[PDB]
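Novice: Dropping a structure here in structure tokens format, bear with me for questions.
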Amino acid sequence: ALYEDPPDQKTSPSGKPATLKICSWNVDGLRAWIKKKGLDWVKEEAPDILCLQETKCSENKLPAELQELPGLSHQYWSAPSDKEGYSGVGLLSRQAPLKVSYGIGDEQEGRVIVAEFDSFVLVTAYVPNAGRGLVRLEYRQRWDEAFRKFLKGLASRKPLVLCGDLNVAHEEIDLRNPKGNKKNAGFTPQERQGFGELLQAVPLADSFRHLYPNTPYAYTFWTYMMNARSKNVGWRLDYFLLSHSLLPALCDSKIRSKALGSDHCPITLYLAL
């Protein structure tokens, strides 16, 4: 029914110790999440890189409590220009990245930050949700294709880490209501197969499902309504996708189901790099 996350495995299969803690989190409103003690939690988790989705906040209004994070001093923020209080992503890092990109060619959306580091390439994404009653599904389908082709061009260089709200639960084990949902945004057969296409084209592996293939009831999102988080009626929408190149460095990929602050919970990735 409910889930208790395994302990942090901080050594790789080869016996090497992890040297890179990456944490992603859909804050569903960066200003609210901050007031609900999110920064205090990030400080305790002490990641080398923090990725944030659905900031819903222009760079104008970015709270200066963020400047109070010196272990994540290098901060980059993407924001849609048309609609305020919509979408937005952010990347905070201990080290400065070498190259910093935004979007995937077709630009205005504030969904994708791409950061090249010394050994790898990190992408954060707040993938468009199909919408209640599938109003945006046919857009998400073109998004899935675009994201894929853009990403396969980046994996021609360094290995890839892709994290963020991917707004799709892959298999039935990834949600608690598989059968009452396959006509609802996040578990339709188009979205489900587009995520497999993603794993195939680039290619990539689901870090968490690699190490925990049978583990059910492990969700990263619960609707606010109907005390669903109390009942672990949730979904796994937040992912750490890894280049195959990188799996021998994969120490562990976590779900921080107990950190409050948003409708989504944090995830954390360890790489022995």
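All residue numbers given for chain A refer to Swiss-Prot; the residues shown span 43-149, 153-318 in order.
In case you wondered, yes, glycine gets a Cβ from its N, Cα and C as well.
Quick paste from Swiss-Prot:
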type: ACT_SITE; residues: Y171; note: active site
type: ACT_SITE; residues: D210; note: active site, proton donor/acceptor
type: BINDING; residues: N68, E96, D308; note: Mg(2+) 1 binding site
type: BINDING; residues: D210, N212, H309; note: Mg(2+) 2 binding site
type: MUTAGEN; residues: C65 to A; note: Abolishes the redox activity. Does not abolish the AP endodeoxyribonuclease and phosphodiesterase activities. Reduces protection from granzyme A-mediated cell death; when associated with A-31 and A-210
type: MUTAGEN; residues: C65 to S; note: Does not abolish NO-induced nitrosylation. Enhances NO-induced nuclear export
type: MUTAGEN; residues: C93 to S; note: Does not abolish NO-induced nitrosylation. Abolishes NO-induced nitrosylation and translocation from the nucleus to the cytoplasm; when associated with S-310
type: MUTAGEN; residues: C99 to A; note: Does not abolish the redox activity
type: MUTAGEN; residues: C208 to A; note: Does not abolish the redox activity
type: MUTAGEN; residues: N212 to Q or D; note: Decreases AP endodeoxyribonuclease activity
type: MUTAGEN; residues: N212 to A; note: Abolishes AP endodeoxyribonuclease activity
type: MUTAGEN; residues: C310 to S; note: Does not abolish NO-induced nitrosylation. Abolishes NO-induced nitrosylation and translocation from the nucleus to the cytoplasm; when associated with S-93
Novice: My understanding is the cutoff is Cβ-Cβ under 8 Å with a sequence separation of 6 or more in the same chain; which residues meet that for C208 (mutagenesis position)?
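Specialist: Once residues fewer than 6 apart are set aside, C208 (mutagenesis position) is near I64, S66, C93, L167, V168, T169, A170, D283, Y284, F285, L286, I312, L314.
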Novice: In which DSSP state, out of helix, strand and coil, do we find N68 (Mg(2+) 1 binding site)?
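Specialist: Its secondary structure by DSSP: strand.
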Novice: Can you tell me how far the Cα of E96 (Mg(2+) 1 binding site) sits from the Cα of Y171 (active site), in Å?
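Specialist: Just about 7 Å between their Cα atoms.
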Novice: Including all protein chains shown, what's the count of other C-beta atoms within 10 A of the C-beta of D308 (Mg(2+) 1 binding site)?
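Specialist: For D308 (Mg(2+) 1 binding site), the 10 Å Cβ neighbour count is 19.
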Novice: For the C-alpha pair, I'd like the distance in angstrom between the residue listed as 'active site' and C65 (mutagenesis position), rounded off.
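Specialist: The Cα atom of the residue listed as 'active site' is 14 Å away from the Cα atom of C65 (mutagenesis position).
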Novice: Go through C65, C93, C99, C310, our mutagenesis positions, and report the one whose Cβ sees the most other Cβ atoms within 10 Å.
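Specialist: Within the set of mutagenesis positions, the most crowded position is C93.
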Novice: Looking at the recorded positions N68, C99, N212, which ones sit with their CA no more than 10 Å from the CA of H309 (Mg(2+) 2 binding site)?
Specialist: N68
Novice: With every protein chain in view, how many other Cβ atoms are within 10 Å of the Cβ of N212 (mutagenesis position)?
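Specialist: Excluding its own Cβ, the number within 10 Å is 23.
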Novice: Note the 3 unmodelled residues between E149 and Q153, then tell me the distance between their CA atoms, whole Å.
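Specialist: It comes out to 6 Å between the two Cα positions.
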Novice: Want to know which recorded positions, from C99, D210, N212, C310, are within 10 Å of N68 (Mg(2+) 1 binding site) at Cα; which are they?
Specialist: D210, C310
